[PDB]
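Have a look at the structure below, then the notes.
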Amino acid sequence: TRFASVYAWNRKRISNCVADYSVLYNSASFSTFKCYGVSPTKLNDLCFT
Amino acid sequence: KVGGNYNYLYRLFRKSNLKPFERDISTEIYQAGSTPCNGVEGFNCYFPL
């Protein structure tokens, strides 16, 4: 719940771990959930740096 | 140069891969009513056109 201001947005770097995207699109607590470029379903079948 | 701004239509629908030389004139609003629609039926109403 402690989020910084828009001008002072904080950046979190995540890597070298297994990412679980199933919870992301299966939670109704997010009113807006939109992905640009890559479909959210395919994100569970792709790996990045 | 015509006022018919709502006479030319295109589709953004997905999960509807179409084989060579077939037509799908079925105009239905997208309501999965299952898990892959944020888990709620009636939402994610994606207009096909």
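Here chain A follows Swiss-Prot for its numbers: 345-393, in order, are the residues you see.
So how was this one determined? The header says electron microscopy, 3.3 Å.
Every residue gets a Cβ built from N, Cα and C, even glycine.
The note that Swiss-Prot attaches to the natural variant A:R346 to K is: In strain: Mu/B.1.621. Quoted from Swiss-Prot for the published natural variant A:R346 to T: In strain: Omicron/BQ.1.1, Omicron/XBB.1.5, Omicron/EG.5.1. Swiss-Prot lists A:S373 to P among its natural variants, and the accompanying note reads: In strain: Omicron/BA.1, Omicron/BA.2, Omicron/BA.2.12.1, Omicron/BA.2.75, Omicron/BA.4, Omicron/BA.5, Omicron/BQ.1.1, Omicron/XBB.1.5, Omicron/EG.5.1. Quoted from Swiss-Prot, the note attached to the natural variant A:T376 to A states: In strain: Omicron/BA.2, Omicron/BA.2.12.1, Omicron/BA.4, Omicron/BA.5, Omicron/BQ.1.1, Omicron/XBB.1.5, Omicron/EG.5.1.
Distribution of Swiss-Prot features across the structure.
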| residue | record | Cβ contacts under 8 Å, 6 or more apart |
| --- | --- | --- |
| A:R346 | variant position | none |
| A:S373 | variant position | none |
| A:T376 | variant position | none |
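Under DSSP, A:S373 (variant position) is assigned to coil, being neither helix nor strand in the three-state scheme.
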